[PDB]
Amino acid sequence: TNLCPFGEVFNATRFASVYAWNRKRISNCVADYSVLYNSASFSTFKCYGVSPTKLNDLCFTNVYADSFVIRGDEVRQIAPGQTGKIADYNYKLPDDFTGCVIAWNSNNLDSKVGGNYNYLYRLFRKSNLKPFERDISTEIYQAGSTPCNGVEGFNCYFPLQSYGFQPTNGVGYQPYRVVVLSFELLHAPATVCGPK
Amino acid sequence: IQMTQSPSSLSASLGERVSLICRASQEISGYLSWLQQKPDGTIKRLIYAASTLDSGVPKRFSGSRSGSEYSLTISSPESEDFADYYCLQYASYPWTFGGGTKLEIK
Amino acid sequence: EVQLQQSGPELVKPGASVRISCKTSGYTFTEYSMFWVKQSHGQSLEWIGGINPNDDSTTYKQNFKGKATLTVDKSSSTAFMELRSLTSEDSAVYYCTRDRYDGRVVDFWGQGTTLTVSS
Ligand SMILES: *[C@@H]1O[C@H](CO)[C@@H](O)[C@H](O)[C@H]1NC(C)=O
């Protein structure tokens, strides 16, 4: 019967950028992950909670679908326990992440002919963010002893700089879309279940 | 913009209390550091922030934001402590310093 | 061990330029900013300016901006100051320093390069 709204996540027009990653709370629906895992479109389908094949057998309280664009070198940082500016200042998974990371080369549309600049990532933050935090804040960065009272100045960086995405870039400087399916069981009864 | 260290030179016996001041014309929001300079070239930080020190600072000499004045005060002199002292205004670029104050035996 | 290894005492006749290095160690070089100070024999110390090496960013005192030039090399992990038009104004003990927001501010310094421009 009714299939979960995966089309509105994986098949959308404009994804979030990694500092401001979108979340959709998939629940009260049947989740046909066989549509996903059989797709020739994906580069990466790393499942950490369970083996990818068994996803159509399981049921969960909710499946949070976290969506964002990152560089083709940075997709790796999305795995749990990874280190690096995406894993530490933008989108962090917990050590026991019970979910799947799915990613595809999206240079087809996320790249503009003279370069695209719409996607921002946080290069700087006073501390690593905690698992599944998101930090929208544009507050000027304190990169120097001098207090950044002025809007801009020495060591008063914008904690967010923009990607360089161009069609002729290498695999690595290309805009990989990522979605992270964080499956979750709680006291609440199970709703999102594979099809029969 | 720079702040003014009250004295140019100050003299003492061993054991005498020593107060060193760097007064302010405009509020630097409590951003300031103290440095000591040997006449033979040795520079090292004493104090930063508001009465805060780190790394290895001789004994426990600390000052305070005395309202419009910034300060250093010490519970003893020492043979090496008899040297030149400076306040730095890292409150805003360009960084500025007080003229320095020299600490001496009588 | 932190050590701002720097260049030894130096002389050139006036109307010229000079090379001054400050090697740094005991930390990852791009995790801290670098600044500079000029202290004369008969005058107090003054802030020349600073080149945070990681972002290749540079700020100066307006007075020295017209005669200083700060640089770094990442592979050498070393700071480098160039001075031009060495006049009767251009002689001091020159000093390198490193900084950050988390408490490590203007703490450790280089030995003190006594640039001399006399003949
Ligand atoms: C995504 O769109 C493609 C378009 O060909 C479709 O074949 C696929 O089933 C869709 N799947 C998801 C996960 O939305």
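Here chain A follows Swiss-Prot for its numbers: 333-528, in order, are the residues you see.
So how was this one determined? The header says electron microscopy, 3.6 Å.
Cβ from N, Cα, C; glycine included.
Per Swiss-Prot, the feature domain 'BetaCoV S1-CTD' maps to A:334-527.
Experimental mutagenesis at this site is recorded by Swiss-Prot as A:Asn343 to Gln, annotated: Reduced viral infectivity. Its own atom aside, the Cβ of A:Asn343 (mutagenesis position) has 8 Cβ atoms within 10 angstroms in the protein chains shown.
For the mutagenesis of A:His519 to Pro, Swiss-Prot gives this note: Increased resistance to human covalescent sera neutralization. The structure shown keeps the original residue. Residues near A:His519 (mutagenesis position) in space but far in sequence (CB under 8 A, at least 6 apart, same chain): none are found.
DSSP gives A:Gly339 (variant position) a helix state. Its own atom aside, the Cβ of A:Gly339 (variant position) has 10 Cβ atoms within 10 angstroms in the protein chains shown. Under natural variants, Swiss-Prot gives A:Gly339 to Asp with this note: In strain: Omicron/BA.1, Omicron/BA.2, Omicron/BA.2.12.1, Omicron/BA.4, Omicron/BA.5, Omicron/BQ.1.1.
Sequence-distant neighbours of A:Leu368 (variant position): residues of the same chain at least 6 apart with a C-beta under 8 Å from its C-beta are A:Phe338, A:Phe342, A:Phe374, A:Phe377, A:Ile434. The natural variant A:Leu368 to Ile is recorded by Swiss-Prot, whose note states: In strain: Omicron/XBB.1.5, Omicron/EG.5.1.
Record note (Swiss-Prot) on the natural variant A:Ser375 to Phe: In strain: Omicron/BA.1, Omicron/BA.2, Omicron/BA.2.12.1, Omicron/BA.2.75, Omicron/BA.4, Omicron/BA.5, Omicron/BQ.1.1, Omicron/XBB.1.5, Omicron/EG.5.1. Same-chain residues at least 6 positions away in sequence with a Cβ under 8 Å from that of A:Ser375 (variant position) are, in sequence order, A:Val407, A:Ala435, A:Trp436, A:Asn437, A:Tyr508.
Annotation note: A:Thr376 (variant position) sits in a strand segment as assigned by DSSP. Here Swiss-Prot describes A:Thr376 to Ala as a natural variant; the accompanying note says: In strain: Omicron/BA.2, Omicron/BA.2.12.1, Omicron/BA.4, Omicron/BA.5, Omicron/BQ.1.1, Omicron/XBB.1.5, Omicron/EG.5.1.
Mapped onto three states, the DSSP output places A:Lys417 (variant position) in helix. All protein chains considered, the CB of A:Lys417 (variant position) has 16 other CB atoms within 10 Å. Under its natural variant entries, Swiss-Prot includes A:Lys417 to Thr with the note: In strain: Gamma/P.1.
Here Swiss-Prot describes A:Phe456 to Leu as a natural variant; the accompanying note says: In strain: Omicron/EG.5.1. A:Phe456 (variant position) carries neither a helix nor a strand DSSP state and counts as coil. Sequence-distant contacts (6 or more apart, same chain, Cβ under 8 Å) of A:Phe456 (variant position) comprise A:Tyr421, A:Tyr473, A:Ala475, A:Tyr489, A:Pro491.
Quoted from Swiss-Prot, the note attached to the natural variant A:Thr478 to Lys states: In strain: Delta/B.1.617.2, Omicron/BA.1, Omicron/BA.2, Omicron/BA.2.12.1, Omicron/BA.2.75, Omicron/BA.4, Omicron/BA.5, Omicron/BQ.1.1, Omicron/XBB.1.5, Omicron/EG.5.1. In this view, A:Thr478 (variant position) is surrounded by 24 other Cβ atoms within 10 Å of its Cβ, with every protein chain counted.
According to DSSP, A:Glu484 (variant position) sits in a coil region rather than a helix or strand. A:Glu484 (variant position): 9 other CB atoms within 10 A of its CB, across all protein chains. Quoted from Swiss-Prot, the note attached to the natural variant A:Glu484 to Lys states: In strain: Beta/B.1.351, Eta/B.1.525, Theta/P.3, Iota/B.1.526, B.1.1.318, Gamma/P.1, Zeta/P.2 and Mu/B.1.621; May enhance affinity to human ACE2 receptor.
Where Swiss-Prot documents A:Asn501 to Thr as a natural variant, the accompanying text is: In strain: 19B/501T. A:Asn501 (variant position) falls outside any helix or strand according to DSSP and counts as coil.
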- Note on the structure: CB < 6 Å to ligand 1, subset of recorded positions A:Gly339, A:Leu368, A:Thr478, A:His519, seq order -> A:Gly339, A:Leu368
- Item | Cβ packing number for A:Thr376 (variant position), 10 Å threshold | 17
- Within the chain of A:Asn501 (variant position), which residues six or more apart in sequence place their C-beta under 8 angstroms from its C-beta? A:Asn439, A:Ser443
